[PDB]
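Notes follow once the structure below has been shown.
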Amino acid sequence: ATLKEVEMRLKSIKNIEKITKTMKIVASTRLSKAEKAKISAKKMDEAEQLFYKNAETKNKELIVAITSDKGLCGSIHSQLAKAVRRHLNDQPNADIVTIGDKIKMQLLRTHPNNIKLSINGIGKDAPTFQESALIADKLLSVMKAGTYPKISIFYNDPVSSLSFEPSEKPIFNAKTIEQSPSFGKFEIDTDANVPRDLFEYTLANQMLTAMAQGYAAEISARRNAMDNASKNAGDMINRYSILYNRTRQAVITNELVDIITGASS
Amino acid sequence: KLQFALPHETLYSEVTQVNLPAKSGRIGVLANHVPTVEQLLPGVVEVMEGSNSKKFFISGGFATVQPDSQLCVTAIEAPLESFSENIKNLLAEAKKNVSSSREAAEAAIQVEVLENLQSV
Amino acid sequence: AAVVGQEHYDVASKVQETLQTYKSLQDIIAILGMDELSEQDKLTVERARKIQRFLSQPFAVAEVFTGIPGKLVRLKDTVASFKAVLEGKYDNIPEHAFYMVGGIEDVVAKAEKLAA
Amino acid sequence: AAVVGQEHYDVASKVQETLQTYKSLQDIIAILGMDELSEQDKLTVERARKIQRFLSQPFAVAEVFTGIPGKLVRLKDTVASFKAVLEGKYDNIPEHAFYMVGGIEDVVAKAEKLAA
Amino acid sequence: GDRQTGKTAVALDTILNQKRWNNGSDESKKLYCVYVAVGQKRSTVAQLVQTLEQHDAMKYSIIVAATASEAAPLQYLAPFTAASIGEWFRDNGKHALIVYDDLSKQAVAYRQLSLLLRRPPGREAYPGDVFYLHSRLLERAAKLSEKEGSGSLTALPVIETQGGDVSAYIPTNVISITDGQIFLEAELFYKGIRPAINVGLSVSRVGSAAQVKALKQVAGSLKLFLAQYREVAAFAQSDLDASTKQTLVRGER
Amino acid sequence: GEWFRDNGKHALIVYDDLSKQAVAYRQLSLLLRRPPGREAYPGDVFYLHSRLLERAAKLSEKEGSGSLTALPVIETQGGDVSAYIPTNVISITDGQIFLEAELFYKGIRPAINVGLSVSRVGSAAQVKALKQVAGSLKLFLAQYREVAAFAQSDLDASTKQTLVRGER
Amino acid sequence: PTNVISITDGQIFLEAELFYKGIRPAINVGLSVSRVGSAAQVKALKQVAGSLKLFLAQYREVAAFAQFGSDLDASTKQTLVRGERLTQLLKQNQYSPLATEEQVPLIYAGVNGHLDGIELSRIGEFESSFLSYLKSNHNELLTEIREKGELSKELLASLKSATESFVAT
Amino acid sequence: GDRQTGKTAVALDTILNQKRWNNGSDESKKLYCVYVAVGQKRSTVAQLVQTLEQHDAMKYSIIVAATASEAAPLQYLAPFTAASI
Amino acid sequence: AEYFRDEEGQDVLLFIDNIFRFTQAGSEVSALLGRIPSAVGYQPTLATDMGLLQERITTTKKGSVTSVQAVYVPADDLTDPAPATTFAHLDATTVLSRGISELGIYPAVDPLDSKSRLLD
Amino acid sequence: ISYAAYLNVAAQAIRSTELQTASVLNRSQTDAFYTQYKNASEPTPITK
C-alpha cells in the first residue's frame, strides 16, 4: 500500500543504519592494528631521513601514487585524484605507477597515455615488507626507475586521526646522493656501491612507510565515513517513521469512515 | 647512541660498542667512530650498551654513523636466540632447487643464508 | 518533436532524463555523499544541480514580493539557453550564478558579479 | 522428523538453513559484496544458488511455457540427490548445470553438456 | 507551529509592544486587541489575564473566553461572536487586532457538533463545511478604505500543527485563506532560538508594503541573505568557498 | 475451570486463539446491527476479552489457595502487534511470549524470541534452584543479541567469546 | 484495479519513472505478463527472443547490485553492457509502427550480441542504419522473414552474415 | 499505469499497426479496431480522430464515445454496447 | 478529592492510572451510545470529557487538587489523537526510563527527558 | 638481482627456529597480484 511501501522502505533504511553502524565499529578495530604498525615503520624511515638530511640529498619525473583497492575509504581516493592531477599538469608526460585500483580509475581518465603501470592486491592486505619490496623491485626492472632523474611518490599522510591530507615526497636518485653535501661525514670509497644500493634500499623503505601512512589513512577514512553514514541513515529513519505513523492512522480513519457511511445508509 | 629500527620493531633509540658485519668486513663502533655509511650484510651482530651485551641476528640492512653520533641501523628483522635445525632442512631443499633453476639467484641467496645460519 | 519541433523536444528530453536521474540518486546521495558516487554520474549530478538552479526566473510582477526585479525570456531564447547548458558550455561557474536569474546571458553576467 | 523419515527431515532441514543463510547474507552481499564475506559463507552461498536452481524442474504441461518435458522424480531419488549437494559432492558442478533439469543424473549430464 | 511552544507568548509580545502605541493619542495608532481564548484551561487563561494586568495592558485589550470546560456549541460560536466585538472598533475606523487562539481547537469543536448532528464525516474526519466556517470568520477582518473610515482589524489565528507537518487538512485550509503564514520551527525552539521563527516556512504576502522605509532600507535583502545562509549550511554539512564561509560566519551572528 | 478452582485445586486453561473469538463476536455484533468499531471489530470486544481473562487468578488462602492459571494464545496477523485485538489483549495480559518467524525458519524450535518475551510475575514463581543458575543466562543471551551484528572481520576477542557462548 | 487484474489475461504495466527515463513504451516486464504467452508469438520472433527475457532479468538483478556499488566482476559487467544496449533497443518514438519482419533482425542482432559491439548512444542510429543496410543488401532476407515467418538455419546464417557485415559500419 | 501519460497513446499505437494488414488483403489476417472512449473530453476525442484521419485509419476504425459531459447511464451502458458492436 | 479540597481545604494529590484507558473506556461508551466514533476511533466527545475531568482538577483558593496521571502511550505513537489531547491538559511531564533504573539510578526518572512547563 | 630483493629473500628465510609469531610469517608471505599496464594496454597480471 502506502503503508506497506513506507514500511518496507523504512526497513531498508533500518538495515542500512545497522550495517553502517556495524562497519564503522569493524573499521575502528582494524584501524588500531594499522596505526600500531605505522609508528614502528615511521621510526625506521626517520633514521634514513637522518642520513638524507645531513647529506642534504635533495633530489623526467616519475609519479607513484597509493590508494587501496577497497572503496568507501572516505575521500582518500578522490582527494588524491585531484592532487595528482595538479602535478600531472606540472609534468604532462609523467609515467604513472598507480598502486591500487582506485586512484588508477580516476587518474586514468585525466591522461591515459601517462598510465604506464598499475598494481593490484594492495588494499586487501595490510602493508608488508614483501609487497613493498616486490613493487620496488618491479619499479627498478620494469619501470627503469633509476633512469628517471626525478621520482616522486604520493600517498595519504594521515594528518590527524580524523583527517587525511594527500601528501607527496620525493624519492631521491643515486646521482643526487653522490653529489649531495656531507661526503666524508658519510664515507664512500668505490669498494662499496652505496649510492646505487642505498637508493634501492630506501626506494623500498620510503615506499613501505608511504604504504603504511596510506593504509592507516584509508581505514581511518572508512571509519569516519561509515560513522557519518549512520547519522544520515538515522535522519531518513526518523522521516519515514513519522510518515509511517501518519500513514497508519490515515488508513484507519479512511476505513472507519467507509464502514460508518455504509452503516448510516 | 644506536638507533636500531625495523618496520615492526625498534630495539634501540648510550649504546657504547656495536660490532657489525658489513660489506667491508666487520666494523666496530666505540663512542665517536667515523661518520660513515656502510651496507650491512646479513649478520650476527652484537650491540653493547655499557658492558651489557645483546646478541642480534640481522637480516642485512644499512649502518650509518651520523655526524651527530647517531648510529642509525635499519634492518628488516631482529635477537640471536630467535635463530635456533629446520632451517638446515629447508636449506637442503634449497640446494636441490638451484639444480633446476629469479630462483637461481634465490637459491644462491639461500646458500648465503646457510652461511649466515652456520654463523649462529 | 513535431508540435514544438525536434530541437526543442531533444533539448527537453535530455533535461527530463537528467533530472530524473538526479531524483533517482537522491536517496543514495543522502545515504552516502556525492563524492561517493560514480564519476560519470557525478558529472550528471553536478550538471543537474546547475539545471535546477537555472530553472529559476525571478517573478515578473511578484518581483516586489520577492524583492528581485523580474525577468521574461523568449521561448526561442529559452531553447538556446538550455541547449548550451546541456552541452556544459557555461557549466564551469557557481550554482549561485545559475540561481535566481533569467536567461543564459544573465548567468554569465552574474558570474562576473560573483567574480568580484 | 519421524513422519517424513529422519533422513529426509535432516536433509530438508539442512536445505532450509542453507537457503535461509543465503537470504540473510543477501543483504550483506548487497552493499559489502562477497569481497569481505567468509570463504565458508561463500561456499554456503554457492551451494544455496546451486540448490536454488536444483529446485527448478520443467513441467510436461509447460512444454507450452518452456518446451522441455517435465521430470517426475522419485521421492528416494530426491532425498539422495539433495543430500549429496549439501555435502558438496557436486560443488564441482556449475550453478547453471542444476537449472531447469531433474535429479542428479540430469544435473551431472547438464554439467557435461555445458562443458561441451 | 507546535503545541505549547510558548505559542501564546508570540502573540502576547505583540500586545505588549503595542502598549506604547496604546499610550499614544492617534486613534489609528491604537490597537484594541482581542485575545480569543478557546479550549484553554481556565487556569492558564487566568494566568494570562494576570500577566496582561502585570504589563497593565488589560485596559486596552478585551479577553473573550470559551475555556476547555465550556461547551462545544459555545466554542463553535466563540470566534464569530468575538469578531463582532472587533467589528465595532473596525467600523469606527479605529485599528485593532484579534488573535484567535486556537482555531484548530475550534475545528475540533465544529467536528463534534457535526458528528452529533450526524452529518457525514468530512476529510480527515473533520466535517467538510469546516472551510466555510474559517473562511467566513477570517474574511471579516480587514483593512477597509478611507471611505469606510480606514477600518482595520488585524487577524492572527493560531493553528497547532499535528506532528509539526504543515501538510494536514486543517492547517492547509487555513494557509490558503490567510495572506501569509508564520510557521515556527520546533527544532529551533528546542535548540534555544526563542523566538523560533522558521524562515523556510514563514511567508507574508502584502506585508512587504506596510513596513516603514527605514526597516526596508536597513533590512533590505536580509531575507534573501538568510535564505542563502540556510542553503550554505544545508550543504556545508566539504570544502567551503571563502564566500560560503563568510556567509556562514555572518549567518551565525 | 471454575469448578476445579472452586474445589480449591489448581488448573491451567489455554484459550487458543482469542483472535478467532473476536471474529465470531464481530459476526454476531454486525448482524445484530450494533455499531462497528476499530479494525471493524465491535467496540465492547475489550470488555469481553478482559472479562474472560480476569476469571483466571490465584485465589487467597481464604479461598483455599486454588487457582486457574491461564495462557491466552493470540495469532499475529502478519506480525501486526499494533493491531487492535492484539493491543487490547497485550494490555490485559501480565506478560507475553513473542515467537519470531525468523527463529522458526532458522530451525530454532521453540521459536520463542526471548527478546520480546516478558513475564510480569516471572521469577516470583520460579524454582529456586533454577533461579540461581539462570540469572546469568539472561544476561549472557542479552549480550549475544547485541553481539549478533558482529556476525559479519577484525573483531574483539571479548565479543567473539560472547558469540561462541551465545550460540552454544 | 485488483478486480480487473483477476479478470484479465495480461498486464501491460507502464512505469512512470521509466517514462521520464525516456523509455517509451515505458513498460516494465516485472509487472507485464502475457498468460497466454508465446502461443501468440510468431515463430521467427519466438526463436530470436527466447532469452531476451532472461538477459533482461539478469540485467535487472545485476543493475540493482550496481547501484549499491561494489566492484562488479567482469561477468556481471558483461551482463551490464548487454543490458544497457537492450534498454536502448527497447526505446521507440511514439506514433511510429514497425514491421515485424524488421523487428526480427533488431532482436537477432541484440541477442547474438552484435549490438554490444556498438556504443550505447548511437545504438538508435545503428538500428535505423541496420534496417537501411538490410533494405539495400539483404532485402531478400527481409522478404523471407515476411513470407515464411520462421527463421530457418539458412535465414539465421544469412541474417547473421548481414549483421556481421554491418557491425563494421 | 499512471493517468494520461500516453495512456491513450500506448493503445493507439496498437490500432495503427493493424493498418498494415487492414490496408492489405486476406480478411482473416485483418482486424477491425473499435476504440471506446469513456469519460473523455470532446477535444481529446477530436484529437484522436484527427490523428486517425492523419494516419487514414478511419477506414476501419469505429469510435464509440461517451464524452465527459454525457450522462452517467450512457457511460454505464457504453462498454456493453461497444461489446455488442 | 473535591470533598477534601473544598470541604477540608486541603491540597491533595490524586493519582489516576492509565488515562489512555480512561480515553479507551470513554471511546467504548460513545460507541455504545451509538455516537459516530471520531478520528482513529476516539469519541467525538473526547475533548470535552477530558476538559471536564481536568478542569474540576484545578487550583482553588480553598485547596488544590494536584493530579498525577499515568499516560500509557498507545503503541508509543505520540502522533495519535488521544496522547495529544492528554498533553494539552498536562502541565509537567516526568519521564521515567527503565534504562535509567538499569544504570542503578533510583529514582528511575530520565533526567534529560523530564520537562515541566513550570520550570520557568 | 636487486639488492633489496636480496635482502627481502634473506628476511623471508630468516623467519625460520620455527617458533616465531604469525605477524612475522604474514610479513613473510604475500598474495598480491602484480597487474601490468603500459601506454593502459595491459600485460597479463602476473602474481606479485
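The numbers used for chain A are those of Swiss-Prot, and the residues that appear cover 34-92, 104-309, in sequence.
Per the header of the entry, the method used was electron microscopy, 4.7 Å.
Just so you know, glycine gets a Cβ as well, placed from its N, Cα and C.
Recorded in Swiss-Prot as a natural variant, A:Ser207 to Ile carries the remark: In strain: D273-10B/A1. For A:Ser207 (variant position), other Cβ atoms within 10 Å of its Cβ number 13. DSSP assigns A:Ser207 (variant position) to a strand.
Listed in Swiss-Prot as a mutagenesis experiment, A:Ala273 to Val is described as follows: Lower activity. Its Cβ placed at the centre, A:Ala273 (mutagenesis position) has 23 other Cβ atoms within 10 Å. Under the DSSP three-state reduction, A:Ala273 (mutagenesis position) is assigned to helix.
Secondary structure at A:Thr297 (mutagenesis position), as computed by DSSP, is helix. Quoted from Swiss-Prot, the note attached to the mutagenesis of A:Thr297 to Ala states: In ATP3-5; dominant suppressor of the slow-growth phenotype of yme1 strains lacking mitochondrial DNA.
Remark: A:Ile303 (mutagenesis position) has no non-local neighbours by Cβ distance under 8 Å and separation of at least 6 in sequence. Here Swiss-Prot notes a mutagenesis experiment, A:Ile303 to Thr, with the remark: In ATP3-1; dominant suppressor of the slow-growth phenotype of yme1 strains lacking mitochondrial DNA.
Counting only same-chain residues six or more apart in sequence, none has a Cβ lying under 8 angstroms from the Cβ of A:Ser308 (variant position). According to Swiss-Prot, the natural variant A:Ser308 to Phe carries this note: In allele ATP3a.
Taking the Cβ of A:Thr297 (mutagenesis position) as centre and 10 Å as the limit, one finds 19 other Cβ atoms among all the protein chains shown. Reported as a whole number, the C-alpha separation between A:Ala273 (mutagenesis position) and A:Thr297 (mutagenesis position) equals 36 Å.
The subset of recorded positions A:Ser207, A:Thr297, A:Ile303 lying near chain F, with Cβ atoms under 8 Å apart, consists of A:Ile303.
Checking the recorded positions A:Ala273, A:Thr297, A:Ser308 against chain E with a Cβ-Cβ cut-off of under 8 Å leaves A:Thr297, A:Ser308.
Across the structure, A:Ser207 (variant position) and A:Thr297 (mutagenesis position) are spaced 52 Å apart at their Cα atoms. Checking the recorded positions A:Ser207, A:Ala273, A:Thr297, A:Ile303 against chain C with a Cβ-Cβ cut-off of under 8 Å leaves A:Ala273. Listed recorded positions (A:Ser207, A:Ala273, A:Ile303) with a CB under 8 Å from any chain I CB: none.
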